[PDB]
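J.: Please see the structure below; I have some questions.
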Amino acid sequence: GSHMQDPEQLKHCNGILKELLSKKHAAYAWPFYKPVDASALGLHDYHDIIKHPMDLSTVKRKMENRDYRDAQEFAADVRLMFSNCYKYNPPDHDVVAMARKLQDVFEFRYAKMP
Ligand SMILES: Cn1c(=O)c2c(ncn2CC2OCCO2)n(C)c1=O
Ligand SMILES: Cn1c(=O)c2c(ncn2CC2OCCO2)n(C)c1=O
C-alpha cells in the first residue's frame, strides 16, 4: 500500500541514482552503466548463471517510467545488480572491486533516507 512518504523517498532514491551515474564515481561505476553484453565479452555462460540481469540504465528507465512504487523496490534492484556481479565473478576480479566501492556509495547514502 502506498504511503504518503513514498514520493519523497523515491526522490532520495533518484538522487542516489544520479550520484551513482555521476563523474565523481565514474572510475568504478562504469561497468554498471549498461547491461552486461555477455556475447560481446565472450561470457557464454552469463545468462545461465544470472537469471535476472540488472544495471543502472535499467534502474534509470524504471525510475523514469514510475515503475518503482517505493524505495525498497528500487533498492532491491540496485542490490540485485551488485549480487549478480558477486555471483558470476571470482571475488578477486577487478569488476568485483569496483562493485564493492560503488555498493559502499549506495548503501551509505541509502541509509540516509530522510
Ligand atoms: C571501457 N571503459 C569504459 O567504457 C569507461 C571507462 N570510463 C568510463 N567508461 C564508460 C563511459 O563513460 C560514459 C559512459 O561510457 N573506462 C576507463 C574504460 O576503460
Ligand atoms: C558487471 N560486469 C561487467 O560490467 C563486466 C563484466 N565483464 C566485463 N564487464 C565490462 C567491464 O569490463 C571490465 C570491467 O567491466 N562482468 C563479468 C560483469 O559482471
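FYI, residue positions are counted from 1 along the chain as it appears here.
Cβ from N, Cα, C; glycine included.
Sharing the feature lines straight out of Swiss-Prot:
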- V36 to A (Swiss-Prot position 376): Abolished binding to histone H4 acetylated at 'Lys-12' (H4K12ac) (MUTAGEN)
- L41 to A (Swiss-Prot position 381): Reduced binding to histone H4 acetylated at 'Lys-12' (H4K12ac) (MUTAGEN)
- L43 to A (Swiss-Prot position 383): Reduced binding to histone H4 acetylated at 'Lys-12' (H4K12ac) (MUTAGEN)
- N89 to A (Swiss-Prot position 429): Abolished binding to histone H4 acetylated at 'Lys-12' (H4K12ac) (MUTAGEN)
J.: Let me know the most crowded of the mutagenesis positions, choosing from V36, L41, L43 and counting other Cβ atoms within 10 Å.
T.: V36
J.: How many Å separate the Cα atoms of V36 (mutagenesis position) and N89 (mutagenesis position)?
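T.: Here the two Cα atoms lie 12 Å apart.
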J.: Cα-Cα, whole number of Å: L41 (mutagenesis position) versus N89 (mutagenesis position)?
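T.: Roughly 13 Å, rounded to the nearest whole number.
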J.: Residues with Cβ closer than 8 Å to the Cβ of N89 (mutagenesis position), same chain and 6+ apart in sequence?
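T.: Expected: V95, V96.
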J.: Name the secondary structure element type, per DSSP in three states, that contains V36 (mutagenesis position).
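T.: Coil, per DSSP.
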